[PDB]
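First up is the structure itself, then whatever we jot down about it.
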Number of protein chains: 2
Amino acid sequence: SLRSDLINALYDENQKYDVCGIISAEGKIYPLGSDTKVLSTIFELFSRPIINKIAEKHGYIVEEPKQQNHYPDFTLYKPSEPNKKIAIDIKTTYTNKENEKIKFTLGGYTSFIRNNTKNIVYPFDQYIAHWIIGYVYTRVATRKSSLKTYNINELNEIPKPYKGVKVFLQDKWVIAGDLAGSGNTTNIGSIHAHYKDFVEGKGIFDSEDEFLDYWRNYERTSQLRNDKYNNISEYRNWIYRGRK
Amino acid sequence: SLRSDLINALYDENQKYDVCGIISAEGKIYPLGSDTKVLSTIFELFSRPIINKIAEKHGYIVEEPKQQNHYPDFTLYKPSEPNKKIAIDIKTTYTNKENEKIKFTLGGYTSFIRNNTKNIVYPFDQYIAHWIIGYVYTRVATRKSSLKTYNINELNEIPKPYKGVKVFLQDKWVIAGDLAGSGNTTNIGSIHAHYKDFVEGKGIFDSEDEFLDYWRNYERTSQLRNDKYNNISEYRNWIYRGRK
DNA sequence: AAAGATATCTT
DNA sequence: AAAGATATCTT
């Protein structure tokens, strides 16, 4: 299927290629920096060709946003099936050591999930799937990156800002947690777990319907949350009480 | 001076080189996307070797943040004078057609300017200068060709996501404005003007001390600013009356 | 944890 | 404009 083909293509491409710099039209190469600010950008760009190739192979049109603060990174759909759109978002995070627990920010909880057309390319109801392509990289111990330029002959001598990279594709609701991923920017937080758990989808919500109800009624501050719910257990008790 | 040389080098490099993609150690090239999240990263990386080259020529050490989310992008200082550090931050914004008005977000107003060691590499009082290297690019619409990978022999064929790029170097206080650049993320806003005004330094503050005082006492919401000041005129009247 | 940093945009 | 979106991190 589209999903299985995309997952195979992602593993393969990632296992074969290692990004090491930005290149100019004149052939001069500039090395990469250490921060996720740099790496999330690199992984977004690395993924575009893969996604588009697999999508074409299945008769899916691929669209990127026009406005810069609009979700998702990629909207896939067949012209004949306008209400069966697939949303793909690329998310990045790091680990200092290979077997540590990681977590992702999974998007705002006050935008499109509460208002059908807010900050989203197409109305939220036109999407039948929301996939997360997550990249996890291990930072290198050296805090000092290279500050000189290179040429094509020196590609093998350019130091990489990451030690290793792992990728996965998974439905957003399956990996969503019950604690916010950010405060002032009100993001949904993912489960705090090992890479394997994201791959296998060991989440906390019983369904996508529960995931949505939880995040649509989550309060912004703990003060407001204390009289409602602060976690999954409390949310379920809140349902029992009659949503009050 | 360090400053004249740095801007001559940036201006020169920008005219002779055009970034067109990221490259893998295997020689595969991936095209660039058209949003600022992407170009901001590219311009940061493009600037690094130039800043380091010019700094070394003048005997300065160049240091990048050891921790993420710490200002500034580059800290320059002579070993013999640790308390006269220079902060350089790279900022990017876009324009839809050349010669329109632009504005930048100039960093937070509730972190290091109010608390000497908050989110900054070295205590704020050890910096004698805060320079902003600003990049302005004219946005260009993404085409189908940008969604495939390329080879080294095709560098000149890869489409660029920008039509033109202008660069300037100026002191932060000089180009700082009196209105916030963001709400929930409390950023200082720059003057809203044409590129030449940034190069020339036609700002609104009379001194760096006025700039600091204004932003150290700027309230976070218009409700709270109502009885204090919302702009430079009201701030000056407020100062005239005894800060009441 | 929760709250508020990092950079920049949109209406 | 002011306020709150986009992604992610740290204390």
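Note that chain B carries Swiss-Prot numbering, so the residues on display, from first to last, are 2-245.
The header says X-ray crystallography, 2.0 Å.
Positions of Cβ are set from backbone N, Cα and C atoms, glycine also.
Taken from Swiss-Prot, the feature active site applies to B:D74, B:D90, B:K92. Under the heading Mg(2+) 2 binding site, Swiss-Prot lists B:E45, B:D74. As a published mutagenesis entry, B:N70 to Q appears in Swiss-Prot alongside the note: Decrease in activity. The note that Swiss-Prot attaches to the published mutagenesis B:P73 to A or G is: Loss of activity. According to Swiss-Prot, the mutagenesis experiment B:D74 to A carries the following note: Loss of activity. Quoted from Swiss-Prot, the note attached to the mutagenesis of B:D90 to A, N, E or T states: Loss of activity. Record note (Swiss-Prot), mutagenesis B:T187 to S or N: No loss of activity. The unchanged residue is displayed. While the structure shown retains the original residue, Swiss-Prot records the mutagenesis experiment B:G190 to A with this note: No loss of activity.
In sequence order, B:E45 are the recorded positions among B:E45, B:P73, B:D74, B:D90, B:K92, B:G190 whose C-beta falls under 8 Å from a C-beta of chain A.
Burial estimate for the recorded positions (B:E45, B:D74, B:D90): highest at B:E45, by number of other CB atoms within 10 Å.
Reduced to three states, the DSSP call for B:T187 (mutagenesis position) is coil. Spatially, by CA atoms, the recorded positions B:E45, B:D90, B:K92, B:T187, B:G190 include one closest to B:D74 (mutagenesis position), and that is B:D90. Its Cβ taken as reference, B:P73 (mutagenesis position) is surrounded by 25 other Cβ atoms within 10 Å in the chains shown. The recorded positions in question are B:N70, B:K92, B:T187, B:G190, and the one with the fewest Cβ neighbours inside 10 Å is B:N70.
Nearest neighbour of B:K92 (active site) by Cα distance, taken over the recorded positions B:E45, B:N70, B:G190: B:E45.
Of all the mutagenesis positions in the list B:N70, B:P73, B:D90, B:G190, the shortest Cα-Cα distance to B:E45 (Mg(2+) 2 binding site) is found for B:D90.
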